[PDB]
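Peer 1: Could you have a look at this structure, given as structure tokens, before my questions?
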Amino acid sequence: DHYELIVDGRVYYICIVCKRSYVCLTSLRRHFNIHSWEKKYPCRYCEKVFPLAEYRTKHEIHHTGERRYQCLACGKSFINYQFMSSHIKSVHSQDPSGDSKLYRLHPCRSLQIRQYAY
DNA sequence: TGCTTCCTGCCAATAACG
DNA sequence: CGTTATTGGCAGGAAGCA
Ligand SMILES: [Cl-]
Ligand SMILES: [Zn+2]
Ligand SMILES: [Zn+2]
Ligand SMILES: [Zn+2]
């Protein structure tokens, strides 16, 4: 399945197939489905099947059209982090990863994902 | 070069378990 | 049914297009 590598005390886990390295063992198994496809994640809405659960989920939010990421500076909503960040940097000349709260992530409602409590 | 999708550390939500 | 193991949502940078 894998093999460990230990440098300076820090432990790294290596995919036996593609030799990628992971700090987390959880990340390894998650990544490993790409090779082995033991679990499949089919889109509820079409063709595609994905080797990670979160890839499917992002794809499904695309079909529904829900816009969960909102700019606090002007109200515009976007489908994902990428579009939001892009808008905010170019229109407001600010970075959202930076010191402050520049956007709101609304709960998912156009389908049923895990619901964080904050 | 500007979307589009992928990637992984982190950990909360959820599930399995004795 | 507390308690341990698993899942996958999230950020935000990397990578993959044409
Ligand atoms: Cl919406
Ligand atoms: Zn691999
Ligand atoms: Zn689909
Ligand atoms: Zn704005």
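The residues of chain A that appear here are 482-599 by Swiss-Prot count, in order.
Placed from the backbone N, Cα and C atoms, the Cβ positions cover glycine too.
Quoted from Swiss-Prot, the note on the mutagenesis of A:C552 to R is: Abrogates both sequence-specific and methylation-dependent DNA-binding.
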Peer 1: Give me the non-local Cβ neighbours of A:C552 (mutagenesis position): same chain, 6+ apart in sequence, Cβ-Cβ under 8 Å, ordered along the sequence.
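Peer 2: Listed in sequence order: A:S558, A:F559, A:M565, A:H568, A:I569, A:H573, A:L583, A:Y584.
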Peer 1: Please state whether DSSP places A:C552 (mutagenesis position) in a helix, a strand or coil.
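Peer 2: DSSP call for A:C552 (mutagenesis position): strand.
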